[PDB]
Amino acid sequence: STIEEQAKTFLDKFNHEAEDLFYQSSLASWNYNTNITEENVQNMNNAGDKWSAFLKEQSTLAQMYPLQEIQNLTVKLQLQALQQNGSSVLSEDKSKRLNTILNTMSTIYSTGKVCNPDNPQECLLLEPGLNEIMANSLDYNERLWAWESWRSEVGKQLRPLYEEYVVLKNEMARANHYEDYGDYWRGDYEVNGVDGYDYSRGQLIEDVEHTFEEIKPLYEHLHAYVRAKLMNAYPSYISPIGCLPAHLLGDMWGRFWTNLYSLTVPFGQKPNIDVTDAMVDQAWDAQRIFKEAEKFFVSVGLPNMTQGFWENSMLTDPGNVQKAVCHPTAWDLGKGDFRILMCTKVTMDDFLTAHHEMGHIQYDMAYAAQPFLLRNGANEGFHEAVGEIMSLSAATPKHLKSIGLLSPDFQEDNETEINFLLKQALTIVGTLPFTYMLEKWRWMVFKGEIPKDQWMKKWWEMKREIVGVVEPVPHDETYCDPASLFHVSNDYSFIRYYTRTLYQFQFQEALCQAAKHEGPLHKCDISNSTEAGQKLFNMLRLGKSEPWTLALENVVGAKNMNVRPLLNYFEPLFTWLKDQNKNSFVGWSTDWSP
Amino acid sequence: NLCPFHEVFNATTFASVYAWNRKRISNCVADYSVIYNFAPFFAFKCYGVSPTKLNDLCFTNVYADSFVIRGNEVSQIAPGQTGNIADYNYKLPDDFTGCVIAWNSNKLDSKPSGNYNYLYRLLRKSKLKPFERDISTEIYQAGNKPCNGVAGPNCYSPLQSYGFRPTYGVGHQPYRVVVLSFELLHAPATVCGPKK
Ligand SMILES: *[C@@H]1O[C@H](CO)[C@@H](O)[C@H](O)[C@H]1NC(C)=O
Ligand SMILES: *[C@@H]1O[C@H](CO)[C@@H](O)[C@H](O)[C@H]1NC(C)=O
Ligand SMILES: *[C@@H]1O[C@H](CO)[C@@H](O)[C@H](O)[C@H]1NC(C)=O
Ligand SMILES: *[C@@H]1O[C@H](CO)[C@@H](O)[C@H](O)[C@H]1NC(C)=O
């Protein structure tokens, strides 16, 4: 009985009560999310405590089979996933302190309410109020007030906890045989053992920087166009030669530029594409939406879904009788149970999100044959990229005309193409510099080579050079501006949104080439292409067994992120921008002084 | 004389796959039409015997093994398969003149709290042999150190449970399987089909 054989029999008695306990916990979470009561909260607490205790016990009984004495690769990956100490390396007091820090930060961010104007009677909260008044605001003074009000109260509470949180996380990562918490996070895009298909945790930084260097000129042109469009609407607020203000990007943190479309749309006289009217006058419901999504998937070639999916998934809100969060997510409860939880309205955006979550479900069903610890995407961007492939494909005018929402009388022109491409670039390209900036700042902070007394100083000097966003007012060191973000405050990796953007366009170009499609990449339809479906499924059914480097090559032919699929996707928009904004300055000045 | 072809198919409970129930049937009229009463039959493979010519032959003995497995483990109930059921729980010979019948039982079996009464063996020292039954629950020692009885690390009990919740998929739902294995020993046949 070799150590590898012992490892194979442990990870076969794990993969069996893990799956059972994970199904129990997932069912508890699902029934809570569909029915918010106190019994459901207690059931989640019990199931999660049992699952966590089982995971901890299984990890301590796995620390036995040494990795250097194992020659297999699947067993090696399973034991690597199971042997992660996590937060157990810290002392008891330090671990409880870190847990309290995380809980307090999450509660402060979720319950954060700014009441600066007038008396504290009038205060708004995140989803309807603050998001509504930041999304659609035409007042520079009001936008400045809201932005500086959140950045002041929330950041001043976050920073004293944030510094000690960073110290604790760095200590835990160092005890985990890593270099820092940034290295611990980057250790997900790591392949060690496979010849020809391998990766390093610094190679991720190098590749991300190189890809950003490649994408930069398109971002500069888009930024110049956005600045030119914003100056006309906002006189004397944006200098013709300077950078772009922080509070003017629709979102509170300027993550997405999608909401900056009313002041940016070039062809206002030309109406945008929208199928809501025909979709609502054709008597379409959530059942028909998901049936048409599954029709698209089976036309592509992927298998149809289980009968229990329809009878168990919650697709419509059951009135106000019971309370249920309707955030769209795809549930993989375990033993053959796939469910979709979303409040489906009859809208184009809800149709697209249904396609996105249905692609997530298809990915989940693809690798259901893999062992429990290998039932995930190859890296943490593969799932979102796979879903976004179908989300992009289902929104094409050709697919809409074939489906029936778009009348044949509508024609396709370069004007509508440019409109759609500009909206897509505002959604997608506009967030890549911000994501790279945020993750670079977090990596540098966790590295510790930079000092601590100029965190905000370096944050704002990196915002200007990388994103082109200038601080509207000076900020001292008492602020903790990056901690105002959901992922930064709640300890979430953010490079996944940069990686998924490249991966999705890689996949789209590969599948459009495999579908024998001729023409622009943005007018592509993977539907009715069994070859494209099979090519996608080849990578889709691998799960986490094969390295992401090989999984990428199995569908694309490359071995790392490539900007070129993005650039050929956005080439018509790039040419239009270059031809249009030639009379205006491109880029942001480095000599700006407020 | 009508022997329990109905009773083996229509039973309140079915034995686990690791310890299956085998019923020896003899001194009978065939009356195979009783089997076809159940409509939802998920599989009616008939290795070695035509599925319409059963009511013409005579066999010395007929064995009706019955057990409960998953939906995705029904494919392993066949001559020459491999997995965890076909080599540690229920192996059937390469020739296997007989029929395999399986239908879904997500209503009779299964329970929202978890039907843990149906167990299988996930670990055994050696592969099973055609029509062998291993009931012993000793502790499997997986390496280099005696378990010395009930034990925890590198030890590991052998029988694992299924759980069978009714919200499971189709390949994870309980599937009652009845396997008919006709024996053709060179003895006067006691089971025959009716004929005028
Ligand atoms: C949802 O919760 C309510 C709250 O009492 C209760 O009727 C039951 O637990 C659940 N009902 C349904 C229909 O899910
Ligand atoms: C690792 O073990 C599995 C057991 O199912 C086997 O399929 C696989 O081929 C092994 N790896 C290698 C590289 O042989
Ligand atoms: C799935 O789609 C196929 C189309 O090939 C259809 O025949 C089948 O009935 C569908 N099943 C369900 C459960 O929708
Ligand atoms: C796919 O093919 C079917 C049948 O040929 C057709 O009805 C449908 O409109 C096609 N869809 C697309 C997007 O080409």
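Counting starts with 1 at the first residue shown.
Recorded method is electron microscopy, 3.1 Å.
Yeah, the Cβs are placed from backbone N, Cα and C, and that goes for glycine too.
For the published mutagenesis B:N10 to Q (Swiss-Prot position 343), Swiss-Prot gives the following note: Reduced viral infectivity. Within 10 Å of the C-beta atom of B:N10 (mutagenesis position) sit 11 other C-beta atoms, taking all shown protein chains into account.
Other C-beta atoms found within 10 angstroms of the C-beta of B:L119 (variant position) number 18, with every protein chain shown included. DSSP gives B:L119 (variant position) a strand state. According to Swiss-Prot, the natural variant B:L119 to Q (Swiss-Prot position 452) carries this note: In strain: Omicron/BA.2.12.1.
Here the residue is the original one, while Swiss-Prot reports the published mutagenesis B:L119 to R (Swiss-Prot position 452) with the comment Increased resistance to neutralizing antibodies. Decreases HLA binding to NF9 epitope. Increased binding affinity to human ACE2.
Under its natural variant entries, Swiss-Prot includes B:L119 to R (Swiss-Prot position 452) with the note: In strain: Delta/B.1.617.2, Epsilon/B.1.427/B.1.429, Kappa/B.1.617.1, Lambda/C.37, 19B/501Y, Omicron/BA.4, Omicron/BA.5, Omicron/BQ.1.1; Contributes to cellular immunity evasion and increases infectivity.
Quoted from Swiss-Prot, the note on mutagenesis experiment B:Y120 to F (Swiss-Prot position 453) is: Decreased HLA binding to NF9 epitope. Increased binding affinity to human ACE2.
For B:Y120 (mutagenesis position), other Cβ atoms within 10 Å of its Cβ number 23. Under the heading of natural variants, Swiss-Prot lists B:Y120 to F (Swiss-Prot position 453) and annotates it as follows: In strain: B.1.1.298.
Here the residue is the original one, while Swiss-Prot reports the published mutagenesis B:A142 to V (Swiss-Prot position 475) with the comment Increased resistance to neutralizing antibodies. Other Cβ atoms within 10 Å of the Cβ of B:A142 (mutagenesis position), summed over all protein chains shown, number 21.
Using a 10 Å radius centred on the Cβ of B:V150 (mutagenesis position) and all shown protein chains, the other Cβ atoms total 8. Among the sequence features in Swiss-Prot, the mutagenesis site B:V150 to A (Swiss-Prot position 483) is noted as follows: Increased resistance to neutralizing antibodies.
Where Swiss-Prot documents B:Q160 to Y (Swiss-Prot position 493) as a mutagenesis experiment, the accompanying text is: Reduced host ACE2-binding affinity in vitro. Within the same chain, residues at least six positions away from B:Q160 (mutagenesis position) with a Cβ under 8 Å of its Cβ are B:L119, B:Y120, B:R121, B:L122.
The annotation that Swiss-Prot gives for the mutagenesis experiment B:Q160 to N (Swiss-Prot position 493) reads: Reduced host ACE2-binding affinity in vitro.
For the natural variant B:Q160 to R (Swiss-Prot position 493), the note given in Swiss-Prot is In strain: Omicron/BA.1, Omicron/BA.2, Omicron/BA.2.12.1.
Record note (Swiss-Prot) on the natural variant B:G163 to S (Swiss-Prot position 496): In strain: Omicron/BA.1. In the three-state DSSP scheme, B:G163 (variant position) is classed as strand.
When Cβ atoms from all protein chains are considered, those within 10 Å of B:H186 (mutagenesis position) total 5, not counting its own. Record note (Swiss-Prot) on the mutagenesis of B:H186 to P (Swiss-Prot position 519): Increased resistance to human covalescent sera neutralization.
B:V150 (mutagenesis position) carries neither a helix nor a strand DSSP state and counts as coil. There are 23 other CB atoms within 10 A of the CB of B:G163 (variant position), with all protein chains counted. When the Cα of B:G163 (variant position) is compared against those of the mutagenesis positions B:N10, B:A142, B:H186, the shortest separation belongs to B:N10. By a Cβ separation below 8 angstroms, chain A lies close to these of the recorded positions B:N10, B:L119, B:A142, B:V150: B:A142. Calculated from their C-alpha atoms, the gap between B:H186 (mutagenesis position) and B:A142 (mutagenesis position) amounts to 44 Å.
Counting in whole angstrom, B:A142 (mutagenesis position) lies 13 from B:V150 (mutagenesis position) by their C-alpha atoms. Straight-line distance linking the Cα atoms of B:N10 (mutagenesis position) and B:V150 (mutagenesis position), rounded to a whole number, equals 38 Å.
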